[PDB]
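Visitor: One structure is given below, represented as structure tokens, and several questions about it will come after.
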Amino acid sequence: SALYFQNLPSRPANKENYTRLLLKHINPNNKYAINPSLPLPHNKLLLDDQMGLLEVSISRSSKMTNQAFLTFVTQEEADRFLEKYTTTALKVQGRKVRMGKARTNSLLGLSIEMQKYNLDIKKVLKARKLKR
Amino acid sequence: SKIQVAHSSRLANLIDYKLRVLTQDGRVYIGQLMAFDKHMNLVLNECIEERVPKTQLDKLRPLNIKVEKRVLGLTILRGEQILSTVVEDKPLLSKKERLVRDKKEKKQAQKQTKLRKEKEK
RNA sequence: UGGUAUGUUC
RNA sequence: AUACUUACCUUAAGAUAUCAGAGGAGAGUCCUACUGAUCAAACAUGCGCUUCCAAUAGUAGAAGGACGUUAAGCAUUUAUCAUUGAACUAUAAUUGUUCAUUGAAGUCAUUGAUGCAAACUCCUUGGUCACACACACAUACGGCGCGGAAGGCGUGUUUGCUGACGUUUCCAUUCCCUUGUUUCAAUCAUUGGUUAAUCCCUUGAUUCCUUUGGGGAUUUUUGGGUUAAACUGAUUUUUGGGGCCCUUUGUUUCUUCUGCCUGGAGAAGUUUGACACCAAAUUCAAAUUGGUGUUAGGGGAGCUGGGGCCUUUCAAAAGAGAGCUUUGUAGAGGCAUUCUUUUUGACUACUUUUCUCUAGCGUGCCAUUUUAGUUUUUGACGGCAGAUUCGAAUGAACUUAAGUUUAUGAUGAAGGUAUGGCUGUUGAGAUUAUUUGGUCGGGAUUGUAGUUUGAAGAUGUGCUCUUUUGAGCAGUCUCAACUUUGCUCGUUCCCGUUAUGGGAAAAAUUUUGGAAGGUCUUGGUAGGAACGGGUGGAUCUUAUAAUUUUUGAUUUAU
């Protein structure tokens, strides 16, 4: 259950500050967005935000500096997201974002669906083939 | 406030910084220092003095706090009735620009001394 | 061994 | 501006980081371009470090405010006391109610003050940057672009607070282009490379002549030389086109002059100088005096400081040769010997009792051999199924073509290929039998026998100490250094010889420091070094722990 967010702001140098910024710009007056200096909980393979928004995922790779991904609880929260916005540009720092359903879901999505670990081993083997 | 005040700086190095100096009353003065002395008497450019009322103090005791701000401009505050000073905001121009400005001031002062030596002859 | 300021004449 | 009178005053000191050692000066003090360590400052420099740097694929938004509006928003709270008169509740300096004379100050503010809450508008700040509108991640995110702002850590150089004046019979001493940028196209000139003609030196090859050797031509094969017909990279003169900017608001803001939107320009100068402006009395203008501010930005050649990589050379440390049997020397360390008696403490064996894996064979336990079984491996390999594919090379089918499937399918590569599995081979991990072996008595109680220490005798070679069974040295044992003789293993080379020895390097190679060269990146480029101060500003100590900050009457409590 991963969503590809495109045309996002490029360079905040810290990752958790961009996480606070994104959880502030999804919904105002959030519990974790109104109070800074709060330790961000990590979810390994805990609900972090309302409207099913579980966590985000960014990277510093040079090919996708702008765009990033987000993951939810299930497909119903993503359908509620796209039924609540319904082709409407949600506002961030200066620009208009665009959301879509990614062609490959998150690894945390695999952790949710398979526990209702082989794909992590396949990704390690693909990384071993690419680094050779 | 993510300013990252210098870790080994003193009052000669904190000059022209937008200080937020606290007093014994709590009447916080915000402004740029431009001079000090042995008794820590601070001149303050574009200074504002902020307080909290007595009715707001009940809400402050364990949110929004409506502070009372008065504008003093360029004042000169004594070092007796002050408690602590911090650095709130960085100045406009940077360290390299202040270095170039100080080199221009040194060259202008040397030119003024050469003009005084020329007028003395 | 001196400094600051002021008033006249050239 | 000179000359003179008058009014006030004529100065708190000492010092410039700390610790240890050596030397000098007549316990104490001073100095060392004296040595090691810590700390501070400055300049460079690097740490896959820490935080931030605003859409333009729109008409937004982040931070701080409004001493801005709606807003006289909504909900609450106050707007003086005393004497007396006509009634009066009444412990007050008649407090309370209605009216008044008089007496002292008498915040304005009630459109006031506090709390609450939303919307709109406007100000200051930025990289409003270079590529792309992209399928990454449990070791949670390729932080491996050009920078800027703030900070941390680490390394190198200089100095021990810093700046002006004078002297040095001290060193020093550069320039060039540009004053909107970038891109594309056309033309001249220059430099570097490739192809052939007039060609030339050497050479692989071809052909002809001639005396073994050589000469003529081609391949200008190979490298170089002359010239420039053709091609390519870079710079420059001019023109034209496209994109952006002109807020540069005094239309580039270094200055002056001319001049500009059918354009973006031209000329001159630049730190003992020049430019612009303010203030004044001299009764227009003009001139004089005192001050203020500017003299800039980018790129390039030369020089220099520093950071990183590679190469050459020197010095040092391991490798180097080591391990062993024999001799001499001598260093260190430990104690010399044996029997008997007593059984002081210990150890072994045997006797009695109790308890324990089963009191004993076997069973069981321990090692592990993979000989075998069971089991496991993000184990590996190969293949099957989704299509096993790809180097779309070729053939065939569906098909205009593309694309799909299949073969030539091991000719080479991708573990299998799966985001479900499976097949077979191999090793390793655990268990049991076995190739096999060890083990089957231990703990508590009682007494005896044997060995050694506590003690007594006889002893054992001599010196020192000593009451002595006595302690140290010659004595003896063990180990390390030199030294020699042969064996074995061994880095490289040679030789007897490829068993193995002999000789040499006592090497190839790794690290550190120093000398030199090349490449990548950054800063600076006109002042610097020494000395002198009845020099100036900073830092420390004492006056100064007493009314002026800094050695306390600001947690509002009896």
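Following Swiss-Prot, chain A shows residues 2-46, 55-125, 133-148, kept in their order.
According to its header, the structure was obtained by electron microscopy, 4.1 Å.
Any Cβ shown, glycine's included, is placed from N, Cα and C.
Annotation of the mutagenesis experiment A:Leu4 to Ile in Swiss-Prot: Sensitive in DMS protection of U1 snRNA; when associated with 6-I-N-7. Annotation of the published mutagenesis A:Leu63 to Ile in Swiss-Prot: Sensitive in DMS protection of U1 snRNA; when associated with 65-D--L-67; the original residue is retained in the structure shown.
So where do these features actually land, and what's packed around them?
Guide: All protein chains considered, the CB of A:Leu4 (mutagenesis position) has 21 other CB atoms within 10 Å.
Cβ contacts within 10 Å of A:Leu63 (mutagenesis position), excluding its own Cβ and spanning all protein chains shown: 20.
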